[PDB]
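Taking it in order: structure first as structure tokens, then the write-up.
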Protein chains: 2
Amino acid sequence: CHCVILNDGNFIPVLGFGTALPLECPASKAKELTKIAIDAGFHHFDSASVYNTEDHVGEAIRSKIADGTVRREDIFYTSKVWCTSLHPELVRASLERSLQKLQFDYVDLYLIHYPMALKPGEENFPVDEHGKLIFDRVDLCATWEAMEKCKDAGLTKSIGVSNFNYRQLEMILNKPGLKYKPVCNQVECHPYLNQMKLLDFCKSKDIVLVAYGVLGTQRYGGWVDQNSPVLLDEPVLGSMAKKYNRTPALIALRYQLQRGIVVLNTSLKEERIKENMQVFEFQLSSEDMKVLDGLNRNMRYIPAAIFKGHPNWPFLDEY
Amino acid sequence: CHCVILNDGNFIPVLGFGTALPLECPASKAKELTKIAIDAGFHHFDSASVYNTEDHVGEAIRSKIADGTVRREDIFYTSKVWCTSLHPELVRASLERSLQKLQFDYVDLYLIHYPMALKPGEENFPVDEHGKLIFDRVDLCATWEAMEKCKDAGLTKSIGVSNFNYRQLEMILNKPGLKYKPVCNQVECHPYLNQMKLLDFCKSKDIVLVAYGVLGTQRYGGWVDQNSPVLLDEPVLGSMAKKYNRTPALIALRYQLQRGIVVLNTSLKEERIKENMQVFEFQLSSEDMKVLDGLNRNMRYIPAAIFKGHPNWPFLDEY
Ligand SMILES: NC(=O)c1ccc[n+]([C@@H]2O[C@H](COP(=O)([O-])OP(=O)(O)OC[C@H]3O[C@@H](n4cnc5c(N)ncnc54)[C@H](OP(=O)(O)O)[C@@H]3O)[C@@H](O)[C@H]2O)c1
Ligand SMILES: NC(=O)c1ccc[n+]([C@@H]2O[C@H](COP(=O)([O-])OP(=O)(O)OC[C@H]3O[C@@H](n4cnc5c(N)ncnc54)[C@H](OP(=O)(O)O)[C@@H]3O)[C@@H](O)[C@H]2O)c1
Ligand SMILES: C[C@]12CC[C@H]3[C@@H](CCC4=CC(=O)CC[C@@]43C)[C@@H]1CC[C@H]2O
Ligand SMILES: C[C@]12CC[C@H]3[C@@H](CCC4=CC(=O)CC[C@@]43C)[C@@H]1CC[C@H]2O
């Protein structure tokens, strides 16, 4: 497998397929896209409880195992516990519910979606009369202890985090009695926001940086500035694509793989799912990698703006 | 394909089996060892016209292709033109001779063995009455042009160099009319001689550093100081071997792979040839890599001392 090794010994495919879909897409769409992705050669699938696509994704995977296309052990499935279940006593219950939806006995990786707790309840986005999210206070170190228990319970093989800044990672890494270090930190990363600093930090701690937004994000309404520039329309990517006889998307994907990053990607088009697998066919020169490094402009497509004000908002700029 | 991509688009397996043997071993020994390597999963084999083992190595490979074990396209074979054939008009004749000994239509890689020419002739080590090598002077840029022609003739898929220092690589890289940059520079590299500087330079130029002496070299008589320390006896390697439940050799091999180096290795023992393939099974922590970086002590096992007076002796410069 085009895999890299996690700090707990487990292997993870460097190219994963994201199962989050635009609000304008029917949930069931996730099932068909997953089947196409599997046939295209994808083994790593990224999901979350908040995506409401887990049951459909699980159906596609179980279907592909049933007909002998792949085995459960060959699939790397990731889930994430949402802000409303960060309370230590609610973490495992959330994972068990996901497993129930998937018809799985275990997930390969389980992440804390955001380092920001929200009022517990069925509603994923509890708000008051002003439409403001209802924040809740939770000890993330305790949340982590609960994640470790899930690993020891065999409900998940590995555990990690998502959307954590290095300061928050250090808190966990320096935790008294720490048992398992996060194996990864899934964050937004692309030429407009190359996370060089956070990447170097993660590498120094044996933490894998898993990137989303590698192609500019699906630009979800209510989460991304619709007036922000479209990443793949960047002239530099267009020019480099022609130089290497590839596509702007392939240039953006290869850029990250060559930096030691595990990449996620999503496309609603079958032709593009297959195309993205071609990222393993070519190499970007060291000089062109520097050119791409020059596109950095601190453009964060998903700032989780509705979370601003929360004591743990992870995206404050560096000094 | 546990492989990396060369600057000419071709793929090379990151772990290769070397076929040079101590003078105390019969040449035919290479046939047996190559077959064992192939059965253990090795697809990359390193040889040279000066090793006097090409015909035996070729026979093992052809034998394994014949009985259905492996395909030629799945094998990556490297040869090297010796000092006595650096004259531009003799480079191709040497490659053609190697192909004849191998009964191959092409080699995957062809290297200039040393940036030092010796008096042309059948004798690989021409000497005078004082037992000193008879040096010759050649236009290495002209030698390179001849290598480029060999690539354009399809006799070799890629071309590179071996034992070249920074200035000598520049000599080729800045050559007016240069058509193909060297895809690699095969040099000695291990914790006692980590080549930090030369490695950084090669990466900046898209040149892969291929390392020999990864396990301390076979300590050839007449080439290696028999009183020099044995690399695999290094305490740090022993302690790390115990920590990871591996072996000193596996630690030394993995150290190089994680630095982006293509590693060669040779063993006369079947058990060790099989063992070395296990290098893909574990990961050294970032902190432990730094510990290994600390062992550098400028210990060059193969200084090519009999060539020390040659105008182009490569080991005088800092790197
Ligand atoms: N942990 C988190 O906070 C978080 C947040 C957001 C997303 N994610 C994860 O990341 C995954 C990816 O989502 P994303 O929003 O980051 O998007 P993305 O992977 O950056 O993709 C952005 C856009 O690229 C287009 N695209 C894909 N392949 C292409 C190709 N070969 N040529 C041209 N265009 C191509 C897609 O359009 P088409 O569909 O039209 O092809 C898509 O809208 C999700 O499914 C999820 O698993 C995680
Ligand atoms: N281009 C050049 O100038 C140049 C120069 C020298 C060599 N090379 C290339 O590099 C290849 C490697 O040769 P090298 O001299 O550098 O040696 P090496 O790979 O550094 O190996 C040195 C020693 O390691 C031992 N060893 C191997 N695997 C082991 C294991 N699992 N446990 C314990 N010991 C182990 C071997 O002893 P045992 O046999 O007793 O196991 C061998 O004598 C050559 O065959 C050749 O292809 C190139
Ligand atoms: C932006 C992000 C992915 C897209 C989703 C969002 C939560 C609400 C949503 C509900 C949907 O039916 C479609 C996707 C999405 C818009 C997620 C919050 C964290 C991040 O993973
Ligand atoms: C040291 C090196 C590999 C070992 C050989 C040496 C040339 C003479 C030799 C002749 C032999 O019959 C056995 C190997 C070796 C001792 C090579 C010169 C460059 C390097 O590849």
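What you see of chain B is 5-323, where the numbers are those given in Swiss-Prot.
Each residue, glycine too, has its Cβ placed from N, Cα and C.
According to Swiss-Prot, the feature active site, proton donor maps to B:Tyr55. What Swiss-Prot lists as NADP(+) binding site is B:20-24, B:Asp50, B:166-167, B:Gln190, B:216-224, B:270-280, and the listing cites experimental evidence. One mutagenesis experiment catalogued in Swiss-Prot, B:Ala24 to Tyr, is accompanied by this note: Reduces enzyme activity and affinity for substrate. Alters the stereospecificity, so that androstenedione is converted to testosterone. According to Swiss-Prot, the mutagenesis experiment B:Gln222 to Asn carries this note: Decreases affinity for NADP. Changes enzyme activity, leading to the production of testosterone and concomitantly reducing the production of epi-testosterone. Listed in Swiss-Prot is the mutagenesis experiment B:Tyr224 to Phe, annotated as follows: No effect on enzyme activity. Decreases affinity for NADP. Swiss-Prot gives this note for the published mutagenesis B:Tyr224 to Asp: Decreases affinity for NADP. Changes enzyme activity, leading to the production of testosterone and concomitantly reducing the production of epi-testosterone.
For the recorded positions given as B:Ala24, B:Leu219, B:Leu272, the lowest number of other CB atoms within 10 Å of the residue's CB is seen at B:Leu272. According to DSSP, B:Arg276 (NADP(+) binding site) is assigned to a helical segment.
Between the recorded positions B:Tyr55, B:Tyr224, the minimum number of other C-beta atoms within 10 Å of a residue's C-beta occurs at B:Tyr224.
Among the recorded positions B:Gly20, B:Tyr55, B:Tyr224, not one has its Cβ under 6 Å from an atom of ligand 2.
Listed in sequence order, the binding-site residues among B:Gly20, B:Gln190, B:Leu219, B:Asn280 whose CB lies under 6 angstroms from an atom of ligand 3 come out as none at all.
Among the recorded positions B:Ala24, B:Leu219, B:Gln222, B:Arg276, B:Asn280, residues whose Cβ is positioned under 6 Å from ligand 4 are identified as B:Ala24. Least crowded of the recorded positions (B:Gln190, B:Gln222), judged by neighbouring Cβ atoms within 10 Å of its own Cβ: B:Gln222.
Residues within less than 8 Å, Cβ to Cβ, of B:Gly20 (NADP(+) binding site) and separated from it by at least 6 positions along the same chain comprise B:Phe46, B:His48, B:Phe49, B:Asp50, B:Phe80, B:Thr82, B:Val214, B:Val266, B:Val267, B:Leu268, B:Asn269.
Of all Cβ atoms in the protein chains displayed, 15 besides its own lie within 10 Å of the Cβ of B:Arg276 (NADP(+) binding site). Nearest neighbour of B:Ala24 (mutagenesis position) by Cα distance, taken over the recorded positions B:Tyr55, B:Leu219, B:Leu272, B:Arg276: B:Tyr55.
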